[PDB]
Structures are given as structure tokens and as C-alpha cells.
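Single-structure report; data block below.
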Protein chains: 4
Amino acid sequence: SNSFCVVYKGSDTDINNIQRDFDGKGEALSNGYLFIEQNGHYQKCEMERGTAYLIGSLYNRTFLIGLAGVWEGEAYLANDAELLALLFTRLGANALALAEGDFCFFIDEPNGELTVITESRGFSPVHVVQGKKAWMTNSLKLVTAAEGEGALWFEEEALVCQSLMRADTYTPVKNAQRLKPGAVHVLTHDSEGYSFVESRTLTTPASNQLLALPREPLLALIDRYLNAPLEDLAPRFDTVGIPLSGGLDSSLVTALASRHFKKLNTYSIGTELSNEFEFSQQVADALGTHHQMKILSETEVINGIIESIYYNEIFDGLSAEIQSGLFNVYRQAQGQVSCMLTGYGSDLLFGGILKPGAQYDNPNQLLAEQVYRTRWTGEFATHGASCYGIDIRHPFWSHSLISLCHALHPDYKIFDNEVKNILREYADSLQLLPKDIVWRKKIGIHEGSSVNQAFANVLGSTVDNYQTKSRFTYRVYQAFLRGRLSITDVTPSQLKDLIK
Amino acid sequence: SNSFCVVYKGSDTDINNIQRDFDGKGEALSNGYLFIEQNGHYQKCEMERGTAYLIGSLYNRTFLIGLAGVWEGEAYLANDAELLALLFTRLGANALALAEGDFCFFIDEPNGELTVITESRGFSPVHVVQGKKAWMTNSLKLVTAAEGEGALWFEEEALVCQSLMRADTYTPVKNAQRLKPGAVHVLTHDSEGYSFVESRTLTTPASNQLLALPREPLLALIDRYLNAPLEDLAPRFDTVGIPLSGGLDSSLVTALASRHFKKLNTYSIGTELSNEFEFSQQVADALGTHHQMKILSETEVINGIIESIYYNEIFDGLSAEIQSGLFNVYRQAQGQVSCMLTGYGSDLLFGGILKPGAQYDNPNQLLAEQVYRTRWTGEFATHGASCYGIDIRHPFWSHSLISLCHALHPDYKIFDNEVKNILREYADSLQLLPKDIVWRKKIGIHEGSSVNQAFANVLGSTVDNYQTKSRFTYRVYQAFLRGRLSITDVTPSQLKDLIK
Amino acid sequence: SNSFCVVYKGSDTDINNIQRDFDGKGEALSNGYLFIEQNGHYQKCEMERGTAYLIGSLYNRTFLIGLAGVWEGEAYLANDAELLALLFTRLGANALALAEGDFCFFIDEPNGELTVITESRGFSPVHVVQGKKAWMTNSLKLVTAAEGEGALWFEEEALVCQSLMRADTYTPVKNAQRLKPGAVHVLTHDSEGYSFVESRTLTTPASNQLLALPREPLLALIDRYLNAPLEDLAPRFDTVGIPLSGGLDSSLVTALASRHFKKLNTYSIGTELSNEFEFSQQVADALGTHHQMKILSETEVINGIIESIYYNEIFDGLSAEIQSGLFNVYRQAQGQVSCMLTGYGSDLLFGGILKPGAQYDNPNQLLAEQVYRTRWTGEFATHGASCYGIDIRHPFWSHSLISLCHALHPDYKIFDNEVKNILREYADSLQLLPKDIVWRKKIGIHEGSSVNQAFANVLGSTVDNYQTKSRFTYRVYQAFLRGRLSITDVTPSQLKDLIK
Amino acid sequence: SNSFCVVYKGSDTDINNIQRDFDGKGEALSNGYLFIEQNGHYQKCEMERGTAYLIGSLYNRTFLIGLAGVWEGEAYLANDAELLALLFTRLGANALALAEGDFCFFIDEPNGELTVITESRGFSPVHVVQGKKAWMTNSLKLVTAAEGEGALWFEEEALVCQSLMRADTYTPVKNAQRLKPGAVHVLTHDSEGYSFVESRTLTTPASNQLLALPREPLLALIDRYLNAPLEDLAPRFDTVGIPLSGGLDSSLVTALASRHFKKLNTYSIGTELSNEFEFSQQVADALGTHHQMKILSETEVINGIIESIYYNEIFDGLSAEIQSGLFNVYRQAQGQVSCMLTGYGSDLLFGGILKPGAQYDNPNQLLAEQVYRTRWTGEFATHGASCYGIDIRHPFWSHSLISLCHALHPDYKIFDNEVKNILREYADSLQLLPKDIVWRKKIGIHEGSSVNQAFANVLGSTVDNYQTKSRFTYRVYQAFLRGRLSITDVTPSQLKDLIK
Ligand SMILES: Nc1ncnc2c1ncn2[C@@H]1O[C@H](COP(=O)(O)CP(=O)(O)OP(=O)(O)O)[C@@H](O)[C@H]1O
Ligand SMILES: O=C(O)C[C@@H]1CC[C@@H](C(=O)O)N1
Ligand SMILES: [Mg+2]
Ligand SMILES: [Mg+2]
Ligand SMILES: [Mg+2]
Ligand SMILES: [Mg+2]
């Protein structure tokens, strides 16, 4: 309940099929139809070139408004679509890469042509699928629901789940195309009516020359970009949820959140094999939040994996494994909060994944690759949290912080047998978090809870083997997208066949 | 002996593998290498944006020169690349769609990214293959020769040999994309080095509203556009070859050729099952040409098929079958001529594939689909003829004629129990061809020679079943491209395994 | 009698005021009015971005249709406006610089903001005047007729008649702007309603490197480009008028015209003792044409000068002097022919204005300089010949011929004690003109009839002083544009009052 | 800040002639020279298309850096040139309209073509003069100092000292064009070397619909934007000078300035007739600033007028008269402060120029026209204060604040019996100024000090006839621009010697 899709030359027919298995509302376009799920947000506005549609949400309206406001006072009362329409017409499509959010902006032009701009981080992945008709969706399952069990053609698993590094346009669906995040696309049709996408990147590669930014300004920038999101979310939502791990990043977000929201709800998960409760409880107490822990069973851990696969359409094993915890937290917080903040991604920007004390020829490059990889996995899809009535946000994943850190001088990421140095300095400068927390060694979600082990135990493979895990995930991935498995009646106990 | 390829960030190494199975030379680019087959033509030009390359040949230089000459005198002595560069900078990339020929234009810029423009008819089909490295080639086999037998991933034949109509960007190779003919493509790379193709069509769909062009002006245009091709080649050749069938179109081309060249070599093929030799001899006598006839055995018919597959990289059954006769003609003319003209495609423009006296709701739409289908088959590829030292030209296939005929009022294509009415009237005003030829009912190459029946006999199927024929063609296609079969040691007798 | 003007937010009074002195009609536009004289031509076309207007005529429709025909069959029946719209939407504004004619193309966008494109040779000069309201016209007299005598401000004759070489955007009207020929202009208004012309040139300076184009190809191009303008005129007009001087160029046009038209009416003029009749008659008989010479009187010579100034809005001394002869020829045939051809401008392309035997370091530069001068003078305006029911045409002044000669090798224009060497070899090969004509040394219109002497006499100056003669021409130019004088009522009184 | 100029194909003579009257340096360019005064500021950056130059100063670097930082971390250390280059190549030329300052950005293309972008407020006016050579400067007196007294051709005082409504591109100099502020200008040269300015506005008119922005949001916006300019000057400049009149605005600034800087030096002026020292003093106490009043004699006042005309090249009577007070304040602060803040322009944004209690059909339209009027006057010129070693700043004149007030709902600018209502309400909340001050009343510079009276007394005319006052200003203006008068050598006789 959050996704959308559009079909060219489509009618109510093709939509009714979708609506059968998914609830949402249809809407006609000049030459097609637009389907948007129940909990889906959207806005529209008239432009000289046609009607503009903005599907999804914006995370930095404040910044965008401030920008448009330089030349148009009507920027302060503009709805999302009108806001982006102002930037589009004044600064060209490239300006839309400045926007953050799980959005998709497109213009329904009279000539039947669709001009679409995809968000640039992976919050709202969009595919153009060639079925009986051409479909553009941010949820591949919608297409199957409309044209049938065979609509989607999947690639061989031997080819799919083997490598770990892919382009941000990679997709295992042969009869489909993954639109590049942060680019402009025009959906045209040639003389014989065949679909042809014309895409253009909205952002060129940033320099890789070390950024020797002085200490004081750096700290000011970090404080500013981490609080910017929270200040945006401050107005609405009096209460905010936070998956607490007691880790540095998740804890730092809670600290900052304490100064922006009235009430805070912290959640923790772990298995019978291990948990981080001791550290999270320490932060919850220090901040006096409505804390509550939970020890997930094996069945729960697996259910979390397959839920992220279904909802965020993840086919990568590591990603699905990492999401499991988060998905159980959403389930634990359902009905308690409507907004959640995380510390997800910080380790990829400040050097958390680097081994303390180890030597690295080019640590920044190592990190950049990971930042990039999150573009196609589905880790950042928001559909999952949405179906639990949650608007999941990741404060660290902002354009400004990512760009700042992209080539930030390594000495701030790894120095003196430490990691995330500058982030630690900033964290305790807040005088809100306990020293053991601020200086805790990094420990991942799937690691600290031993979810990686629980998963390996059910697949009967070594915790290290992520290719065997991907085989499984890709396997259920196709099963869910082919409609051969309904999220409603599915249990890990009935997936033994997909194991061997 | 005419194809080419480019590899992003490739050394002489990646080329050595190719120059091992094929002949040609490799030149280095800013961030890559360019391989050009032994008998392949190409020119270079220095632009401000970088070094421009023109690989292949131009068919309408005279027209392009006359255009560029409107504002720049140097157009009269510009090489092929410099000529297109003038159009490029003066009228934009769209101006290159005005060019005809088996060419590929591209600019190598310092930034590393190349801007390429593909010819717009299918004379030089270009693919972008994602192997160990990104490859752009107008010959897929070259990539196999470069990285191995597993470089190209082929789709399931059940999915490929089904539908008859395909988009002009269709390709059975999963890890490759067929570049749209008549479009501009910029080959860029993102922050992580991954390849991304930004395409934009150079031409939009023409109008489908009936073109009620008065009789006389129409006849003048037909006289003009059919001769222009011959007036371009006249100064470059004294002798010309012509696959003659005694049909209306190839005979009309011969009549014209006799007025532009010194000697004419007409060739005719057939099987022991049937032939059109009778009609062919009439035209040869009337125009007094150096005529030659040849009966083909089943082995030669099949050999002509698998050759068109290998050289023009054709996987379609009907196309491979049709090319058989032509490929046998090339062998017969080898060493006798260096250029050939045909009447190929005329039936797709003037109503020839229409049934005399039959009623049609939308004849032009029917013809248009056929015209379009030629874009992806490889039937217009030139490599085959080229390897036989022949520059193959199809006079009817010019931009002006195709566009003129696109929506030409149907009463000129089918009327009074006749077809190709306007064309027959035109060929008549020439007073050079016998009436029985000018008004002969149309009969295809694969039909009049019963090649269709012979092909059916070996596959043990029915003449009409081009689905089974495609299975065979796609089958050898895959074998040839994977390098599993060699054109030097392949005979129809050793391919019985692909039939079962 | 074929001019037009456009006024932004004009009222019906503006139009009525104009109609008080000039017959015609006003057509309301989006946010203003468009006026066109009784005998002015104009076509319209509906575009996506608004209504396209094409006022004037096109001289090379055949060539333009051939260009558009490459992709749109409807190009064969498109009106001038539709034809230019096809080129505009397909190849950009730059494509419109490829058309020849005394035209003006503009698009009326609902927002009141029109986009205008001017022809690229000066055949139809266009100004943007800032009176009470903003005007756009190809006739300055219209603004006066509409807003009054004090509408146009003129610069001191001390600054106007001084320098001889000016930019093609030069205008002696301080409150007007001469739109650069061959450029796209966007007429906009800022937030406070002030006019702002955003212009952009559609051409780039051509190369000045010597063109070593061989003799055969060169003669073939001369034949093509010289005969092409006659081919486009053969259809209509059975009888054409030709001002014949007996000069090489005018005679070459008569010979060539004799093989394209049915009836040729040649007209020659001369003053007292100074005439070229002997040579004109030779050609008239050598080609058997309807010839008729007429001796001009003192008053008639001077009147031709004031008429060229009134109609063509010429303020340049030499220009008016030269135009004097042609204006007498138009009157000589004000009802016998509807179309005239001339050899005007030929000397600026082939070196006629060069001194035989003389040595030049850069003759082409000297010539190109003169070619450029004709852009602002008003020599190529069609108004005058129009008001006489004649369609004035100059075969030599085609984009192709001009561009060819631009840097053509000097040995073809001046060599071995001769000039226009290649042009003469061409005429000679026609075996249609007497030797004494093919090699007759260049003699200008104003020189051969001593008009340059007659004009000087009435002013009491020297034949060489054009700075003084320009002061006179500038005097009447101002007078006429202020309506203070009438082309029909030019009494001797006011004449002398203009001498000084 | 300090004047500069560029001369196409300039010679060393030109430069040395300039250094003869004005001290500075000249750096060679691709095809010309670039001069800059001793106190002139400029930075360069190597671009792909050429070398970029940023002459002047940026006032909103932090904001521009916050924009570029979204995609390029290198923006945090880029110089002014590099920073604009970052925005230019990523968001196009339109992006440079988002920057505020007395700057001029231009790119020296290797071919000689110069791409120039002008600031969008009139802070640094730029002209393109056509004298012996072609020039581009922000000081008309530089071209004279290099060409001679006859460089600049001025228009008759009849069409200058009259009209009150001028376009932002208006200039009294006939042979000089005023480059529209907020636009990109490309200085081309056609095939014959003649100059041609191809301009294009970088902004579009903002909507004129009433802005119904609620109270609280509006107040925050006023606060943020009024303080933003001060946060940019906080780091440097420990001390700041503020011309305090005692009015609502200047006082409010002094108030907000006290919460940012360390030491505030307030200055006030007036005449024998009267002054605002009373109110001015109250503010000096409430804030405890370093306030010194100074009465101006008959001279000094008339001197501040001729000073503004020389340095700011102001020719508008009213404009000069207003700047008269500011200049006298600079001299009173020279050596003591390096930066000054003013409440200048506030009345044009919040309605302070409107008559309290009066009814207006469209009060924002009147205000907008005034705002616009300041674009061609020279009021915001910084050259004047610069020479006094002072960086003059006007906090109210920001793109955001201006854009906000443009259509702000009138009830905020004039309700019941008040004006600047919302501004007054804002100042009140600050709790730093006395009631009688916060709710004072509109009182101009030339008014509060009877400066308009003194100026008038020297001309004999009344204090309302600004046509005679402009008559005087326009005369000295021309005198100075010809060097016929010196800034220092201003004989009290030469005043009258002006036929005045
Ligand atoms: N046990 C747990 N309870 C609640 N949320 C958890 C969790 N383990 C992981 N998460 C969620 O997943 C995200 C993942 O984080 P990690 O990369 O391990 C981050 P961490 O919390 O930042 O600590 P670290 O950097 O010290 O390892 C966190 O920001 C957190 O919101
Ligand atoms: O019209 C003008 O010249 C400007 C007005 C006069 C007062 C001045 C100000 O708002 O500080 N602007
Ligand atoms: Mg952790
Ligand atoms: Mg046939
Ligand atoms: Mg002559
Ligand atoms: Mg005041």
C-alpha cells in the first residue's frame, strides 16, 4: 500500500485486474492510466506542457521551497507537484535531482509522450516492463496482477545471484528495464507503436580528490545536515519511532530526535543466539524513551526476510537478511507510531565498515561502492514500512551528507585505531550519549542479532555463503512476483522445496 | 570483411583475440579501442568536441554535399566524416538522419564518452554488448571472438521463434541492446564505472493521412529518386551487376542502369523445382546484358541460408530464406563485379505484396509494418555482399521514396485488379522493357524459385511453417555467434542435429 | 505594395491610421495586430507552440520540399508556412536559414511573445521600432502612417553618410533596431512590460581557406546553381522580363532563360550619349527576343533614384544610384511581364569589380566584403519591383552560388589579364552568345549610362563623391519616411530644397 | 566593487591611456585585454569551454555553496569563479540568477567569443560601448579615458531629463547598450567582424496573484531573510558601520546587527534646516552603539550629489539627491569601518512609500514599479562606497525578501491606518527598540534632512521640480564621463559654468 504504476494505451480493464489483488484508486491520463495504492500519496498541477504528477513524498520541501522562493513567492504554498514544476521550468530537469524522497515526477503531455524523472537514491525504484502493453511501475508485482502469471520473465539464477556488484540499472527481469535513479526519461513510441525510452542522467560523477575540509566547518555541516531532516519532520508527528540498537548511529539519531519530538519510541530486536539489548537499554534510559525489546524466533527471522523480499522486492540475500530485523520492528511498532528514524547507512559514509587499525590504499573508494550498491537492492524501498502505517526515514541518507562524505579526507573516517572519528567527536559534543555508546565498535544488524546465523541454519549453509542465501531470496522473489505465493498465506515452513 | 567494433577502456589485447579470428586493423581512441575489418571503410575528422569517425559508406553524398554546400564551400571536398560533421554542427544530430548508407557516426571526446549516431534503415545494425567490458559493434560475433564462447547470452528459442513482428530494437541477446536506427546515442559511465546509454530518436512518426499527390508530379519524383542512386554510383563504376528475376522491379532497375553504366552483368538463380529464367532472359535480351543463369541444388540453397545467417547475423527464418538466392548470386558474381543493384523492397512500397483485385481496409498500414520489419532482420546488412567483394545497393530503399510511398494514396498501389499501378506506368514511359515484364504478376525470390519448398524439404516441415524454419535459423545463428561453428568448414550435411 | 508590420497590443486606430495612407488589411493576432499591404503574400500554419505566419515568398521551395520530403511526404503539398514549420520542428531554427526569399517567419504564441526568423540575405529587411507601442516591420513608413510624423527619430546626417562600411544590423533610426538577417529573434517583455529582443544568429562564418575545386566539378556546379532558379520558375510564367545591358552576366541570364521559358522580353536603358544599346541589341537578336530600348531623361534618371529610396527604403548613395536604372526598367514594363531576372551581384562573386591585370593579396576578402555590404543597403528589397507588378529575381544571388564563390580559388576570378575567367568559359561553352559579349569588360549600370555623372551634375558634385550623394539620398529617405513627400508628388521646388 | 572593463582586440595603448587617469592593471585575454582598478576584486577558473572570470563580489556564497554542495563537496572550498562555474555547468546559466552581488561573470572562449552573465539587481551595471574598438565595462568613464573626449555620444537633455518610466536596459549613451541585469550575453562577431550581442533573460516575471501567506510563517521568513545577510558578515568584520536615520528600517537593522556583530558604529547626517538626530539618538542609546551625528553645510550636500554621479555614474536627479546623504556618511566613516548596512529599499517592499490610510486599487503594482526602477539608476552601485574603503550592503535587498514581498497580501503593507504593518509588528517582537521608533512614519533621506531643500536652493528651482535637478545631474554626468571635469578639481564656479 504505497506503490504505483502506469500503463500506456491502458484502460480501466487492465486496472481492475490489479485492484483485484491490490487496493488503490485508478485515474485516467491523456493516453493511458495511472494506478496508485491505498496508502499512496500524490499531487498534480497544470503546466504549459501538460499535467504534472508527483507520486510519493518529498523529504526536503523546506530546502526546495527555499530555493524556488528565490524567484517565486508562490513556492511557500505550492503542493509537491507545483513545487517541482517550478524548479523544472526555471532550472531544467537537472534541478529535480536536488529533491529527496521516495518520489516519481512525470508529465502527461498532450502528444501522448510521458516525461518522467526518477528520484536519485533508490527510495522509489521504477521499472518499465514490456508486457502485452508497456508498464511503468515501482512495484513489479502490479504488472503480474494485471497481465498474468507469465507477464514477468526471469533470468537464470546461475546468472543472477552470483556477483555482488551491479549497475544501478540492473534487473533480473529480462522483459523489463530498471530506470536509472536521478535521470530524465521520455516514454515515446515509434511509427509502429513500439515503446522506446530516452533517458538522460541528471548528475555527473563528483570529483574523487580528497576533500581537506577543516575540522570546525566540517562539524557545523554535519550538525546541519543531520538535523535538517528532523526539523522537516518536526511540524507533523508528535511521536517518532526509532529502531534502537545501542549502536553509535542509531543512538545518535535518538539523541538528536529528543530535541525535535515530544515523545520517542525505541524498539530493539535480537535472537536467542545474541542481542544488543544491553547497549540499547543504556541509551533508552539515558534519554527516557518508551523502550521495548523483543527476541525474534527463527520463524520470525525468516518471515522478516521474506517480507522484505515481497514488499521491497529485494532479490539480494544480504540485503534481505539485513532488512529482516527492521521488518520485525515495523511489525512491533505498527499502530504505535507513524514515523520512524534510523541510523541506516552511516557506516557507509563515515567508514564504519572499515576494520579499526587496518591499512587501506583507498578507503573512500571502498565506501563509495557500497553507497552505490544500495541503489538497486531495495534496502531503501519504503513500501514495507508503509504497509505497517510507517513513514520510514533514514536521516543519514541525505544528498548533502552523502556528497560531503563522498571524498571527505580519510583521516576523519579511520585514524588512530578508530573508525568514524569525526562522527564520534560530533556525537559526544552533544553531551547526551554515554561514552561507551559513543565509542562502541561497529556491529551490524544481522551480526549483532546473529540473524546471519539463524538464516544460515535454516538454509543449511555456512553463515559466510551469501550466494546460497541469494539463491533462496531470488527463488522466493520470483515466487512472489509470479503470484505463486501470496503474502497473506505464506509461512517459512512451506518453503523447504526452495531450499534444495 | 566490413564490420567494426569499439570497446570502452580496452587495450590491444582485447583486439588481438578478434584479429585472431578476423582480419582488420585496430586504432586507439581516447578511452578505448576501435577495430575495423579488413575491407571496411572509414574516415576521421577533427571536431572541437573531439575526433569524429565515420565507419561504413554513404549512399547520397551528392545530396548531402548539396545541403552542406548551401553555407560552406568546403563540403565539395570533404571526406565522409567531415561532411557529416558540417551537418552535425550546423543542423544538429537530427540532420544525420538525412544520410543514407551502411554507416555509423561517432565522436570520441576527451571526457571518455562517445556520441554515436546510427544509420536509420538497418544497413548497419549496431549493438551494445555488456561482456567483461562494454562493447559496441555492428557484428556480434566480434565480441565472442574477443571474450569467448560464453560472452553472448541467448534467449530461449521458444520465446524468440514465436512472434513475427518485433520492435526495431529487438535482440535475442540478453546481455545486449540493439541501438535504435536513426537515433543519437551518448555512451556514458556513472560514478562506479558502469555503462549507461542515453538515446534519442532523430525522427518522429510521419503523417498517415492519405497523400493525394497529382499523377504528373508523382511520376517525376519517382523518376528522380530511383535515378539519384544510380547517378551517384555511375562515376565510381563502369560495370554493374544485377540479380535479375525478370520481375517488374529488378527489371526496371536494369533498364535504368543501362542508361548510367557501360556494361551490365545480370544474374539469375533457381532450383530444379522451378525458375523464372524465361522472363529473366527476355529483359537480358532486350537490354543486351552479360546474362548468366544458375540452377541451385538443395545443398546450395541451404548453404545460401546459413551464409546469410553468419554474415548478416540473421536469426529470422523468412529473411534467411529470402537472402539465399541473393547470397548465391553474389558467389556467381564474385570477381566479375564490385557493385550490384536490386529491386529489393519495391513490393513493400508500391503494393506488390498486396493481392490483385482484393479489398483492403488499410493497405498502407499493412505495407508500413513490413517496411518497419526490415529494420531488425539483418536482411539489409551489407557484410555478406561485402565479403564477396561486392558493394550491394537497393535503389528503391531511399529515404525519399519510402517517405513518399509511406502514405501515398492507395489508388496508386492497388486499383483496377492491378498492383504497383503507378510504378508499372512509370516503367512503361521508359519504352525499354517488354510489356509482359512491366505487367507481370509479382512473385517473390524464395517463391519463384521454390527455395521455400526446398528449405522445407530438408527440415521436413510444411512450406508455410516459418516458425520451424526460424528455429533452425536461430539455432545455427547461435552456433555461429558462439563460435561453435565456422563458416569455413560448415556444410548443411553436418547440421542434422539442429533440425531435431 | 507587399510590405507588412506587426504591433504589440495595438488598437484598431493604429490599423485605420495606416490604411489611410496604404491599402491593405489588418489581422488580429494573440496580443496585437498584423498588417499586410494590398498586394502582399502570406501563409499560416497551426503549430503546437502557436500560429506560424510566413509573409513574403520563397524562391527555393523545390529544394526545401526535397529536404522535408526526406521524412515527411506532406511536404509536397505544404503551403510556405507549413513547409517552414516542418523544417523548424525537425531540424531547428537554423534550418530556416536554408530558404531563400523576401520572407519573414514568425510564430504567434498565446502569451503575446512572438518568435521571428528573418531571411538571410536582406531580400526583406526587418526592423523593431519603439514608438508609443512596439512595432516589427519590413517598412518603416508604416509606423509613421500609424503613430505620426514624429514617430521615427533619425541620426545626424554627419554620422550617417560618413563611414562607408557598416554592420548588417546598421540603421540610422535611433529608436529602431534592424534585425540581423538570418537570425532567430524572440520578442519578449519583462515583468514591467518593457520590450527585450533576444536574438541568436542561425549561421556561423564560413571558412576562408582557398577552395581548389577542379575545373570540371566547378563548371558543373555553376551550370546547376545558375539554371536551378530558372527551373523553379519555368512552371508558372510563360513570359519573363530581363533587364538586358549587353553585359556578360545579364546576357548569360538571357541565354539560359531562352532554354527554360517560352517568351523573353528584354529591356535596355540609357541616358544622353551614354548607353550600352549596341551590346544589348546584339544579344536580343543573337537570341531573338522581344527587345525594346528606351532613352532616359535627366528627370527620369533622378526620379528612378527617389523611387528606389521610397519603395526599397534605401538611404545609401551608391545603392540608390544603381537602383535608378532598374526602377526605370520596371516602369518600362509595368504591364508586360510579371517576373524579371537579372545578372545583378554576379561581379561580387566572380571578381567583376576587380581591375584586370592588377595584383591582389586577398581578392576574395575584398569581394566577400561587398557581398556583405548588400545586406543593409536595401538593394535586394522587392517592394519597388512589386509595386510595378513584377517579381524581381537575381539568379546569381543564391546561397549555393554565393557560398561556392566565397573562397573559390582566385585564379578563377582574376587571371592572365582577365576577370570572371571561369564564368566566361562557362558562357562560352554554351555556344549561344557572341565572343565580343562573353569577353566584354565589366561596365556597371550607373557607369555605362553615365547615371553616376548625371546624379553628380544635379548636385554639382563629382562622380566619385558618394559621401555627398548619400547625404542627398539620406535627405529624401528621411522626408519620405516622415511622409513629408509623396512618391507621386515630387515637385521641383522640394527637390532643390533637398539639394542643400 | 572597483570598476573594470574589457576591450576586444585592444592594444597596449588603450590600457596605458586608462592607467593614465585610473590606477589598475590589465590582464591579457584570448582576443583582447581586461582592465581592473586597484581595489577591484576578481577570481578565475579554468572551464572546459574556456576561462571563467568572476569580477566583483558575491553576497550569498553560503547559500550558493549550500546549493552546489548537494552534488559536489568541492563547493565548500571553491573560489567565487569556481562556484559559479559549478552551478553553470550543472543547472545552466539560469542558476547564476540565484546569486546576489556586485559581480559580473564571463567566460573567455578560446575563439574570442565572450559569454557574459550579469547580476540581476543593478548592483553592478554593465555596458557594451561601440567606440573605435568594442568594449564591455561597468564604468563608462574607462572607455573615454582610453579613446578620448569624443568616445561616448550622449543624447539630448530633451529626451533624457523628462520621462520617469525607463526600461532596465535604458542608457542616455547612444553608442552604448546597457546589458540587461539577470541575463546571459554572448558577444559574437559575424563573418565580417561586426559585433553582435545575443542576449537572453535568465528569469521570468513572477506571478502577480496575491500571496495569502499566514502570519506566523511570514514572520519567520522575514526573520530568516533579514538575518541571513548578517550571518554572512559575522565571521569577518568585527566592527560594522550603519547609517542610522532613526527610521524604522535602519533602526531595525542596527537592532538585528547588534545580535550578530561585536561593535556597531552608527552615523547620522542632516542640514541646517532640520534633521532626525532626535530619533537617531534614541536608537543609539537603546543599543548603545558608537553614534556620530554631523550637520552638512550648503556644500557637502551638493558635493555628495556630484560624488554619486561620478562614482555611481548616476544621471537621475532624484537618485543623485538620495545618494547625497549616504556619500557624506561614508566620508564620516572612512577609516573607521570597512562594511556598512542600511535599511535602504525596505519602503519599496513593505509599502513604506504608501500614504497611510489611503486606498489603492493595486498597491503592490506601484511598489513593484519602484523596485524595478532601481535597476537602471545606479542607486545600488557599489563603486562609490568602495573608494571609501567601504563594502556597502543593503540587507533588505535580497532575492528572497524581494520575491516574498512582490505580491505579498496588501493587508500586510497597508491596513486600516498604517503602513509596513507586518514589518512593524516584527520589529516590535524583537523587544529592542522603543515604541515611538517601531511605529514611526515614512521619512526619506532627502526629506528627513531637508536635503531636497538645500539641493533645490542651489538651483533656485522649487524642491519639487526634479526635471531641473535632473537637468543638473545629467550635465555633470556627461562632463565627468568626458573628463571635462575632475572629482577633486570641482571649482565652485564650474557649477554655474554649466549654463545652469
Ligand atoms: N538490534 C536492533 N534493534 C533495533 N534496531 C536495530 C537493531 N540492529 C539494527 N537496527 C536498525 O538498523 C540499522 C542498522 O545499523 P547498523 O549498520 O548496525 C547501525 P548502528 O545502529 O548504527 O550501530 P553501529 O554503527 O555501531 O554498528 C540501525 O540504524 C537500526 O535502526
Ligand atoms: O524612487 C526612488 O528613487 C527610490 C525610493 C526613495 C527612498 C528609497 C528607499 O526605499 O530606501 N527608495
Ligand atoms: Mg549496529
Ligand atoms: Mg519477383
Ligand atoms: Mg554592366
Ligand atoms: Mg527615513
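All residue numbers given for chain D refer to Swiss-Prot; the residues shown span 2-501 in order.
Heads up, the Cβ atoms here are built off N, Cα and C, so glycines get one too.
Annotation source Swiss-Prot lists active site at D:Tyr345, citing a curator's inference. For D:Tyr345 (mutagenesis position), other Cβ atoms within 10 Å of its Cβ number 24.
Close to D:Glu380 (mutagenesis position) in the fold, though at least 6 residues off in sequence, lie D:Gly123, D:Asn313, D:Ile315, D:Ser320, D:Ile323, D:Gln324, D:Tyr345, each with a CB less than 8 Å from its CB. Residues or ranges marked as active site, proton acceptor by Swiss-Prot: D:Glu380.
Here Swiss-Prot flags D:244-251, D:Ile270, D:344-348, D:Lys421, D:444-446 as ATP binding site, drawing on experimental evidence. Other C-beta atoms found within 10 angstroms of the C-beta of D:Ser347 (ATP binding site) number 26, with every protein chain shown included.
Shown in sequence order, D:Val372, D:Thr375, D:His395, D:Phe397, D:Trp398 are the residues of the chain, 6+ apart in sequence, with a C-beta less than 8 angstroms from the C-beta of D:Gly346 (substrate binding site). Taken from Swiss-Prot, the feature substrate binding site applies to D:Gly346, D:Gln371, D:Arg374, supported by experimental evidence.
Quoted from Swiss-Prot for the published mutagenesis D:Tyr345 to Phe: Reduces catalytic efficiency. D:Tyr345 (mutagenesis position) falls outside any helix or strand according to DSSP and counts as coil.
According to Swiss-Prot, the mutagenesis experiment D:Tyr345 to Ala carries the annotation: Loss of activity.
According to Swiss-Prot, the mutagenesis experiment D:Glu380 to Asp carries the following note: Reduces catalytic efficiency.
According to DSSP, D:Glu380 (mutagenesis position) sits in a coil region rather than a helix or strand. Annotation of the published mutagenesis D:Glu380 to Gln in Swiss-Prot: Reduces catalytic efficiency; the original residue is retained in the structure shown.
Under mutagenesis, Swiss-Prot gives D:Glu380 to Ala with this note: Loss of activity.
Take the CB of D:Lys443 (mutagenesis position) and look out to 10 A: across all protein chains shown you find 18 other CB atoms. Annotation of the published mutagenesis D:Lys443 to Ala or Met in Swiss-Prot: Loss of activity; the original residue is retained in the structure shown.
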- [ ] Taking Cα atoms as reference points, rank the recorded positions D:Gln371, D:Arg374, D:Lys443 by distance from D:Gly247 (ATP binding site) and give the first.
- [x] D:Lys443
Task: Separation of alpha carbons, D:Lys443 (mutagenesis position) and D:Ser347 (ATP binding site) (Å) - done: 11
- [ ] With the Cβ under 6 Å from ligand 2 as the test, give me the qualifying entries from the recorded positions D:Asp250, D:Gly344, D:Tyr345, D:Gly346, D:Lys443.
- [x] D:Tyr345, D:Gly346
- [ ] Would you please pick out, from the binding-site residues D:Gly247, D:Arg374, D:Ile444, the one with the fewest other Cβ atoms within 10 Å of its Cβ?
- [x] D:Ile444
Task: Cβ packing number for D:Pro244 (ATP binding site), 10 Å threshold - done: 26
TODO: Taking a cut-off of under 6 Å between Cβ and any atom of ligand 6, tell me which of the recorded positions D:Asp250, D:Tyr345, D:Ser347, D:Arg374, D:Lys443 pass.
DONE: none
Task: Distance in Å spanning the most remote Cα pair of D:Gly346, D:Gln371, D:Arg374, given for substrate - done: 11
Open item on the list: Rank the binding-site residues D:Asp250, D:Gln371 by how many other Cβ atoms lie within 10 Å of each Cβ and give me the one with the fewest.
Closed with: D:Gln371
- [ ] List the Cα distance (Å, whole number) between D:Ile444 (ATP binding site) and D:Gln371 (substrate binding site).
- [x] 17
TODO: Name, in order along the sequence, the recorded positions among D:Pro244, D:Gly344, D:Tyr345, D:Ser347, D:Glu380 with a Cβ closer than 8 Å to any chain A Cβ.
DONE: none
Task: Annotated recorded positions D:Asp250, D:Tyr345, D:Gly346, D:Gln371, filtered by Cβ under 6 Å to ligand 4 - done: none
Open item on the list: What whole-number Å value do you get for the CA-CA distance of D:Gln371 (substrate binding site) and D:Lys443 (mutagenesis position)?
Closed with: 16
TODO: Under 8 Å Cβ to Cβ from D:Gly344 (ATP binding site), same chain, six or more residues apart: give me those in sequence order, or none if nothing qualifies.
DONE: D:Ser246, D:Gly248, D:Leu249, D:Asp250, D:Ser251, D:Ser252, D:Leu253, D:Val254, D:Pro396, D:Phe397
Open item on the list: I'm trying to understand the geometry here, so how far is the Cα atom of D:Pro244 (ATP binding site) from the Cα atom of D:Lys443 (mutagenesis position), in Å to the nearest whole number?
Closed with: 16
- [ ] Can you see whether DSSP assigns D:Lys443 (mutagenesis position) to helix, strand or coil?
- [x] coil
Open item on the list: Rounded to a whole angstrom, what is the C-alpha distance between D:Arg374 (substrate binding site) and D:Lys443 (mutagenesis position)?
Closed with: 19
- [ ] Based on DSSP, name the secondary structure state of D:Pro244 (ATP binding site): helix, strand or coil.
- [x] strand
Task: Shell of the substrate site beyond D:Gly346, D:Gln371, D:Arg374, same chain only (C-beta within 8 angstroms of their C-beta centre) - done: D:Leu349, D:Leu368, D:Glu370, D:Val372, D:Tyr373, D:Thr375
